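Here is the structure we will look at, set down as C-alpha cells.
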Amino acid sequence: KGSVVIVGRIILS
Amino acid sequence: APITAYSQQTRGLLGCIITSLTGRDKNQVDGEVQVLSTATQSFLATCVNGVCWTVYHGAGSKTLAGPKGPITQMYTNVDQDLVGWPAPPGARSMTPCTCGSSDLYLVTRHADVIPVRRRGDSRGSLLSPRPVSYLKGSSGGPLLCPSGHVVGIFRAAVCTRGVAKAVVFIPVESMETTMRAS
Ligand SMILES: COc1ccc2c(O[C@@H]3C[C@H]4C(=O)N[C@]5(C(=O)NS(=O)(=O)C6(C)CC6)C[C@H]5CC/C=C/C/C=C/[C@H](NC(=O)c5ccn(C)n5)C(=O)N4C3)cc(OC(C)C)nc2c1C
Ligand code: NA
C-alpha cells in the first residue's frame, strides 16, 4: 500500500 | 511515419519497492507516457496539459513518488476509472486532439503504435486483433490522432477467447469534465 512508482517511460516520435 | 515509439526502463524491482515506501523519486522524468508500478501491478499514464492521467483500477487512491515526496492525486474519478496527479517536471505533456479524426493509434506499454478506428466517444476497434495478453498492462496508455495529439487513455479491452477486437478509452473530454467539476 505504498506510492505508485515510475519505473520507465515511452518516447513518442 | 506514421508515428513511432520506444521505451526506456528507469528502475528495477528493488528500487521500485524502495521508492514505493519512501514516496521519494529523484530520477529525472522524460517522455510523454510513463510506465508505472505498484507492488501488485504495472500500467501506464499519459501526461496531457500538465496532469499525468491513469486508471483508477491501476492506481487506486495512491500517491505518486516524486522529487519532493509523494504527490497527492489532483483528480480522482472512480466511476470513470480515472485519476490524475500534477505531472512531474520533465514529463513531455501532450495536447488534446480537437481535429475530430476517427483514425487513431493506441500506444502499448511495449512501445508499439497500433491502428484503431474510433467507433464512438469512448470506443474504438483494433483494425488487427491482438491477444488479450498483448494489451495487458497498457491501461492509461494514450490513444492518438495521426498528428500525434491525444484522444484519451486506454481503459478496457473488448475480448472473446483471449482475443481483443476493440478497446474502451477515457476521452480527453472526460478529463476536462473531471477538472471543471473538481
Ligand atoms: C468505468 O470504470 C471502471 C471500468 C472498468 C474497471 C475494471 O475493469 C477491469 C480492468 C480492465 C482492464 O484490464 N483494462 C486493461 C489493462 O491492461 N489493465 S492493467 O493495466 O493490466 C491493470 C489491471 C493493472 C491495471 C486494458 C486491458 C488490457 C487487457 C485486458 C484483459 C482482459 C479483461 C477485459 C476487461 N474488459 C472489460 O471490462 C470490458 C469489456 C467491455 N466493456 C464495456 N468493458 C478489462 O479490460 N478490464 C476489467 C476493473 C476495476 O477494478 C478496480 C476498481 C477494483 N475497475 C474498473 C472501473 C472503475
Ligand atoms: Na515500436
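Here chain B follows Swiss-Prot, giving residues 1027-1208 in order.
Header entry for method reads X-ray crystallography, 2.3 Å.
Just so you know, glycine gets a Cβ as well, placed from its N, Cα and C.
Cβ contacts within 10 Å of B:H1083 (mutagenesis position), excluding its own Cβ and spanning all protein chains shown: 16. Annotation note: B:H1083 (mutagenesis position) sits in a helical segment as assigned by DSSP. The active site, charge relay system feature in Swiss-Prot is assigned to B:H1083 (among others); the stated evidence is sequence analysis.
Counting only same-chain residues six or more apart in sequence, the Cβ atoms lying under 8 angstroms from the Cβ of B:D1107 (mutagenesis position) belong to B:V1081, B:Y1082, B:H1083, B:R1181, B:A1182, B:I1196. If you look up Swiss-Prot, you'll see B:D1107 (among others) marked as active site, charge relay system, on the strength of sequence analysis.
The annotation active site, charge relay system is assigned in Swiss-Prot to B:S1165 (among others). All protein chains shown were included, and the count of other CB atoms within 10 Å of the CB of B:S1165 (mutagenesis position) stands at 29. Secondary structure from DSSP puts B:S1165 (mutagenesis position) in coil.
Sequence annotations record features per position, and here Swiss-Prot assigns Zn(2+) 1 binding site to B:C1123, B:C1125, B:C1171, B:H1175 based on experimental evidence. Of all Cβ atoms in the shown protein chains, 21 besides its own fall within 10 Å of the Cβ of B:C1171 (mutagenesis position).
Sequence-distant neighbours of B:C1042 (mutagenesis position) (same chain, 6+ residues apart, CB-CB distance under 8 A): B:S1063. In the three-state DSSP reading, B:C1042 (mutagenesis position) counts as helix. Among the mutagenesis entries in Swiss-Prot is B:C1042 to A, noted as: No effect on zinc-binding by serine protease NS3.
Around B:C1073 (mutagenesis position), the same-chain residues at least 6 positions away in sequence with a Cβ under 8 Å from its Cβ are B:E1058, B:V1059, B:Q1060, B:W1079, B:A1113, B:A1117, B:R1118, B:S1119, B:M1120. According to Swiss-Prot, the experimentally introduced change B:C1073 to S is described as follows: No effect on zinc-binding by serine protease NS3.
Record note (Swiss-Prot), mutagenesis B:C1078 to L: No effect on zinc-binding by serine protease NS3. The unchanged residue is displayed. Under a cutoff of 8 A between CB atoms, and with a sequence separation of 6+ in the same chain, the neighbours of B:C1078 (mutagenesis position) are B:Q1060, B:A1071, B:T1072, B:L1090, B:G1110, B:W1111, B:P1112, B:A1113, B:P1114, B:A1117. Look at B:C1078 (mutagenesis position): DSSP puts it in a strand.
Under mutagenesis, Swiss-Prot gives B:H1083 to A with this note: Complete loss of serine protease NS3 activity. No effect on zinc-binding by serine protease NS3.
Record note (Swiss-Prot) on the mutagenesis of B:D1107 to A: Complete loss of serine protease NS3 activity.
Sequence-distant contacts (6 or more apart, same chain, Cβ under 8 Å) of B:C1123 (mutagenesis position) comprise B:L1170, B:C1171, B:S1173, B:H1175, B:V1176, B:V1177, B:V1198. Secondary structure at B:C1123 (mutagenesis position), as computed by DSSP, is coil. What Swiss-Prot says about the mutagenesis result for B:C1123 to A is this: Reduced protease NS2 and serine protease NS3 activities.
Of all Cβ atoms in the shown protein chains, 10 besides its own fall within 10 Å of the Cβ of B:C1125 (mutagenesis position). In Swiss-Prot, a mutagenesis experiment is listed as B:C1125 to A, annotated with the note Reduced protease NS2 and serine protease NS3 activities.
In Swiss-Prot, a published mutagenesis experiment is listed as B:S1165 to A, annotated Complete loss of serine protease NS3 activity. No effect on zinc-binding by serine protease NS3.
Swiss-Prot lists B:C1171 to A among its mutagenesis entries, and the accompanying note reads: Reduced protease NS2 and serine protease NS3 activities.
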Problem set entry | Shell list (Zn(2+) 1; ref centroid = CB of B:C1123, B:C1125, B:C1171, B:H1175; cutoff 8 A) | B:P1122, B:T1124, B:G1126, B:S1127, B:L1170, B:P1172, B:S1173, B:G1174, B:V1176, B:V1177
Exercise. Listed mutagenesis positions: B:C1078, B:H1083, B:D1107, B:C1125, B:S1165. Which have a CB under 6 angstroms from an atom of ligand 1?
Worked result: B:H1083, B:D1107, B:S1165
Problem set entry | Listed mutagenesis positions (B:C1042, B:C1073, B:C1078, B:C1123, B:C1125, B:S1165) that sit near chain A [CB under 8 A] | B:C1042
